[PDB]
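So the structure is just underneath, and the comments pick up after that.
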Amino acid sequence: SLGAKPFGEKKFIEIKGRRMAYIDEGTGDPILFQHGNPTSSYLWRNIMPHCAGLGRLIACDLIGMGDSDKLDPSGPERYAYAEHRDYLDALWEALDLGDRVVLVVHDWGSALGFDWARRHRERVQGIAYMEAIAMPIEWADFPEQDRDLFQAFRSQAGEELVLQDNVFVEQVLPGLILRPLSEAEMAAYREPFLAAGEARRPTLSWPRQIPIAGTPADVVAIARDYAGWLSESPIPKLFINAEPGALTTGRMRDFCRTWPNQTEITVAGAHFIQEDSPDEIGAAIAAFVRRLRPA
Ligand SMILES: [Cl-]
Ligand SMILES: [Cl-]
Ligand SMILES: [Mg+2]
Ligand SMILES: [Mg+2]
Ligand SMILES: [Mg+2]
């Protein structure tokens, strides 16, 4: 169902000097839910209940996000894709996950998740993705509605727009959810970024990482790598498509549709589809996991 209560209380693990937060309920092999920008584990709160009894349900808060500690020093060079991956690889190792992990990913959680899988292909039982960054794109491929704003985030206008005005949290997020959010729900997304300044840096560093028209070249090479791999990998996949959708449309959707061993469903939503169709999403993930773990 919908609802504002969190799925569980946060547990903590020390990683490289910083305390990182995560939800961990139940027992069995892991079903790993990873959020992107500008969200936290809270994004999966109404989707995780659907998998009760199917495994150890885990949702990690990326460094500087949710209830995980903020990095200090912080600035334009902080929270890049490679730094996020360093902290996440370590937390995932600390959790003692084993070799039958089902990944459930979104937005930057999908770029981090697709890359971890390319690198640990034997420990991945299945991948469920939605509104993902599945390959490098052109501006011609970006959604028309926010093309100018994201070109601005990538320019020097980014700092005023995000660190000062908090535009990614206050405008982009609600603007890409079809239904209106309650105050408790908006408060849970706002919580880690209440303070002006560097506490909001993660939400600005992320749009500057998207691989478009060949820049930034380093993330473009990483995406080109996991795109080529996925288009040929036999691992079971679940493509949760959306209409109207946002990122995974046009050429990118045509490409994802060529991937092997994949099941597809379409749900209502723009970009943050977990807030519009949580039960349809959770039900498909549960069904996908029951096929992978026959009881
Ligand atoms: Cl972004
Ligand atoms: Cl570059
Ligand atoms: Mg400490
Ligand atoms: Mg805090
Ligand atoms: Mg298009």
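Residues displayed in chain A correspond, in order, to Swiss-Prot positions 2-296.
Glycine too: its Cβ is placed from the backbone N, Cα and C atoms.
Feature annotation from Swiss-Prot assigns domain 'AB hydrolase-1' to 31-155; the stated evidence is sequence analysis.
Recorded in Swiss-Prot as a mutagenesis result, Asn38 to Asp, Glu, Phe or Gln carries the remark: Loss of activity. Look at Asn38 (mutagenesis position): DSSP puts it in coil. Under a cutoff of 8 A between CB atoms, and with a sequence separation of 6+ in the same chain, the neighbours of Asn38 (mutagenesis position) are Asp108, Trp109, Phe169, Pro203, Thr204, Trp207, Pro208.
DSSP classifies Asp108 (mutagenesis position) as helix under the three-state reduction. Per Swiss-Prot, mutagenesis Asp108 to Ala is noted as: Loss of activity.
Here Swiss-Prot describes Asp108 to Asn as a published mutagenesis experiment; the accompanying note says: 58% of wild-type activity.
Taken from Swiss-Prot, the feature active site, nucleophile applies to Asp108.
Quoting Swiss-Prot on the mutagenesis of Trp109 to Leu: Loss of activity.
All protein chains considered, the CB of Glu132 (active site, proton donor) has 25 other CB atoms within 10 Å. Taken from Swiss-Prot, the feature active site, proton donor covers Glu132.
DSSP gives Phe151 (mutagenesis position) a helix state. What Swiss-Prot notes for the published mutagenesis of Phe151 to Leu, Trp or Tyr is this: Increase in activity.
Following the DSSP three-state reduction, the secondary structure of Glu244 (mutagenesis position) is strand. For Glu244 (mutagenesis position), the same-chain residues that are 6 or more apart in sequence and have a Cβ closer than 8 Å to its Cβ are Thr267, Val268, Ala269, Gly270. In Swiss-Prot, the entry for mutagenesis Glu244 to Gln states: 38% of wild-type activity. The structure shown retains the original residue.
In three-state terms derived from DSSP, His272 (active site, proton acceptor) belongs to neither a helical nor a strand segment and is classed as coil. Counting every protein chain shown, 25 other Cβ atoms lie within 10 Å of the Cβ of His272 (active site, proton acceptor). Summarising the annotation, Swiss-Prot assigns active site, proton acceptor to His272 and lists a curator's inference as the type of evidence.
Around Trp109 (mutagenesis position), a 10 Å sphere centred on its CB holds 24 further CB atoms from the protein chains shown. The mutagenesis positions listed here are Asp108, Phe151; among them, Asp108 has the most other Cβ atoms within 10 Å of its own Cβ.
Cα separation, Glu132 (active site, proton donor) to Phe151 (mutagenesis position), rounded: 17 Å.
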